[PDB]
Amino acid sequence: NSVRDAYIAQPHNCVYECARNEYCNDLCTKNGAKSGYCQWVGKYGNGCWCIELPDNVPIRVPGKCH
């Protein structure tokens, strides 16, 4: 779809680690998301999770972070 909830990604297919929830909310919203938070446990471990991220922004997908 046009929006999805997921780990925002940086080059190349890598999550953004986090220490604070606010860091993720800022990172996510700055990229068009509704909000975001720091996931200390989840599918790929520690990383920022965004709610309703636009699809022109990369998300973590199956594969290797490189």
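The chain as shown is numbered from 1 upward.
Determined by X-ray crystallography, 1.9 Å, according to the entry header.
Note: Cβ is positioned from N, Cα and C throughout, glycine not excepted.
Per Swiss-Prot, the features are as follows:
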MUTAGEN   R4 to E (Swiss-Prot position 21)  2.5-fold decrease in toxicity to mice, 1.6-fold decrease in activity on Nav1.5/SCN5A, and 22.3-fold decrease in activity on insect sodium channels
MUTAGEN   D5 to A (Swiss-Prot position 22)  1.3-fold decrease in toxicity to mice, 16.8-fold decrease in activity on Nav1.5/SCN5A, and 7.5-fold decrease in activity on insect sodium channels
MUTAGEN   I8 to G (Swiss-Prot position 25)  >47-fold decrease in toxicity to mice, 2.4-fold decrease in activity on Nav1.5/SCN5A, and 70-fold decrease in activity on insect sodium channels
MUTAGEN   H12 to E (Swiss-Prot position 29)  1.7-fold decrease in toxicity to mice, and 0.8-fold decrease in the binding affinity for insect sodium channels
MUTAGEN   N13 to A (Swiss-Prot position 30)  Complete loss of toxicity to mice, 380-fold decrease in the binding affinity for insect sodium channels
MUTAGEN   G36 to A (Swiss-Prot position 53)  38-fold decrease in toxicity to mice, 11.2-fold decrease in activity on Nav1.5/SCN5A, and 43.3-fold decrease in activity on insect sodium channels
MUTAGEN   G45 to A (Swiss-Prot position 62)  >47-fold decrease in toxicity to mice, loss of activity on Nav1.5/SCN5A, and 56.7-fold decrease in activity on insect sodium channels
MUTAGEN   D55 to A (Swiss-Prot position 72)  0.6-fold decrease in toxicity to mice, and 0.2-fold decrease in the binding affinity for insect sodium channels
MUTAGEN   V61 to G (Swiss-Prot position 78)  1.3-fold decrease in toxicity to mice, 2.6-fold decrease in activity on Nav1.5/SCN5A, and 2.2-fold decrease in activity on insect sodium channels
MUTAGEN   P62 to G (Swiss-Prot position 79)  1.7-fold decrease in toxicity to mice, 1.3-fold increase in activity on Nav1.5/SCN5A, and 1.7-fold increase in activity on insect sodium channels
MUTAGEN   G63 to A (Swiss-Prot position 80)  35-fold decrease in toxicity to mice, loss of activity on Nav1.5/SCN5A, and 7.8-fold decrease in activity on insect sodium channels
At the Cα level, what's the spacing in Å between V61 (mutagenesis position) and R4 (mutagenesis position), rounded? 12
Would you count the other C-beta atoms found within 10 angstroms of the C-beta of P62 (mutagenesis position) for me? 7
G36 (mutagenesis position) to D5 (mutagenesis position): how many Å between their Cα atoms? 9
Nearest to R4 (mutagenesis position) in three-dimensional space, by Cα, is which of the mutagenesis positions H12, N13, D55, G63? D55
By a 10 A CB contact count over all chains shown, which of the mutagenesis positions listed here is most packed: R4, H12? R4
Which residue among the mutagenesis positions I8, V61 has the fewest other Cβ atoms within 10 Å of its Cβ, if you could check? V61
CB within-chain contacts under 8 A for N13 (mutagenesis position), separation at least 6: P58, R60, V61, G63, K64, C65, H66
Inter-residue Cα distance where the pair is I8 (mutagenesis position) and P62 (mutagenesis position), in Å: 13
Name, in the order they occur in the sequence, the residues of the same chain whose CB lies under 8 A from the CB of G45 (mutagenesis position) and which sit 6 or more residues away. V15
Including all protein chains shown, what's the count of other C-beta atoms within 10 A of the C-beta of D55 (mutagenesis position)? 11
Quick one: give me the count of other CB atoms within 10 A of the CB of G63 (mutagenesis position). 8
